Amino acid sequence: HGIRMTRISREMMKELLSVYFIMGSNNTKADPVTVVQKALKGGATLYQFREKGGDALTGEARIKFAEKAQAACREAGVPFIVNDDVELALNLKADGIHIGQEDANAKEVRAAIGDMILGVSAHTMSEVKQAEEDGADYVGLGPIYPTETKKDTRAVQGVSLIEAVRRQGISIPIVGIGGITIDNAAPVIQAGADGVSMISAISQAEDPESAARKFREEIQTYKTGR
Ligand SMILES: Cc1c(CCOP(=O)([O-])[O-])sc[n+]1Cc1cnc(C(F)(F)F)nc1N
Ligand SMILES: [Mg+2]
């Protein structure tokens, strides 16, 4: 995955969303980079650097951690996505950036990143449509199930929005997120999502490599079965 000179294709984007691991240093009691390496070895198809909130690294320490995580992604041949921080994404030559409804406007961000991957968090039909109009390459819908990893989350919605989006004929790449585990991931794919994203199911697993591998196997099976 090098410098993109064209917008990513929907087919490729949907493949990358399969097992989308997200993590920051405050999401695990183990060594942060080691956990990311294990998740990638297991089979994660995309990784998002999300370092924020209390206890999170800041300044130069945060940047150095990001560089190491990006290097791990490079070795595994997996794209590196940065959450929120557009400047950091540009400075590190990340493969993409993910933003939410309270972050920089998608139109503004798309103009600043060229053909880099752009993901947008959406919770309603209107936000999903606005994201596509603004130039997003994929949307993250949720929370599907209860989660406490992110404190300020909107109402749990199950797979209702995913189904509604597909029912309206919208084929934009979708990844479900929020309290997803290996036991409840299938329904998300069956509803029409192109993948599942998770933090704690992998970051806090006693065996992150095995957990990522299970996700990879499971998701492939259900994408073929639906
Ligand atoms: C970070 C986050 C949640 C936490 C999930 O933690 P878990 O332990 O797996 O419940 S629930 C909603 N978000 C925002 C968010 C949504 N979707 C994505 C995507 F689209 F890139 F995936 N990235 C994000 N950063
Ligand atoms: Mg955000």
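Easy rule for this one: first residue shown is 1, then count along the chain.
Cβ coordinates are placed from backbone N, Cα and C, and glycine is handled just like the others.
Listed features, source Swiss-Prot:
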BINDING   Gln48, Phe49, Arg50, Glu51, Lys52, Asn83, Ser121, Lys150  4-amino-2-methyl-5-(diphosphooxymethyl)pyrimidine binding site
BINDING   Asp84, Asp103  Mg(2+) binding site
MUTAGEN   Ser121 to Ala (Swiss-Prot position 117)  8000-fold reduction in catalytic activity
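Features as recorded by Swiss-Prot, highlighted on the structure.
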| residue | record | CB count, 10 Å |
| --- | --- | --- |
| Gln48 | 4-amino-2-methyl-5-(diphosphooxymethyl)pyrimidine binding site | 23 |
| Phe49 | 4-amino-2-methyl-5-(diphosphooxymethyl)pyrimidine binding site | 26 |
| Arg50 | 4-amino-2-methyl-5-(diphosphooxymethyl)pyrimidine binding site | 22 |
| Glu51 | 4-amino-2-methyl-5-(diphosphooxymethyl)pyrimidine binding site | 24 |
| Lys52 | 4-amino-2-methyl-5-(diphosphooxymethyl)pyrimidine binding site | 15 |
| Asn83 | 4-amino-2-methyl-5-(diphosphooxymethyl)pyrimidine binding site | 21 |
| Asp84 | Mg(2+) binding site | 18 |
| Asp103 | Mg(2+) binding site | 17 |
| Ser121 | mutagenesis position | 20 |
| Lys150 | 4-amino-2-methyl-5-(diphosphooxymethyl)pyrimidine binding site | 16 |
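In three-state terms derived from DSSP, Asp84 (Mg(2+) binding site) belongs to neither a helical nor a strand segment and is classed as coil. For the binding site of 4-amino-2-methyl-5-(diphosphooxymethyl)pyrimidine, formed by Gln48, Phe49, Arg50, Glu51, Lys52, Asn83, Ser121, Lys150 according to the record, the largest Cα to Cα distance is 17 Å, rounded to a whole number. According to its DSSP assignment, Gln48 (4-amino-2-methyl-5-(diphosphooxymethyl)pyrimidine binding site) is in a strand. Looking only at the recorded positions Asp84, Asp103, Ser121, the one with its C-alpha closest to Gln48 (4-amino-2-methyl-5-(diphosphooxymethyl)pyrimidine binding site) is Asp84. Restricting the recorded positions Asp84, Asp103, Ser121 to those with a CA within 10 Å of the CA of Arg50 (4-amino-2-methyl-5-(diphosphooxymethyl)pyrimidine binding site) leaves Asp84, listed by sequence position.
With respect to their backbone Cα atoms, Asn83 (4-amino-2-methyl-5-(diphosphooxymethyl)pyrimidine binding site) and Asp103 (Mg(2+) binding site) stand 10 Å from each other. Only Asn83, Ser121, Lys150, of the recorded positions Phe49, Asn83, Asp84, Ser121, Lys150, place a Cβ under 6 Å from an atom of ligand 1. Recorded residues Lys52 (4-amino-2-methyl-5-(diphosphooxymethyl)pyrimidine binding site) and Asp84 (Mg(2+) binding site) have their alpha carbons 9 Å apart, per Cα-Cα distance. Selection of the binding-site residues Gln48, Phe49, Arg50, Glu51, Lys52, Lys150 by a Cβ distance under 6 Å from ligand 2 yields an empty set. A Cα-Cα distance of 15 Å separates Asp103 (Mg(2+) binding site) from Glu51 (4-amino-2-methyl-5-(diphosphooxymethyl)pyrimidine binding site).
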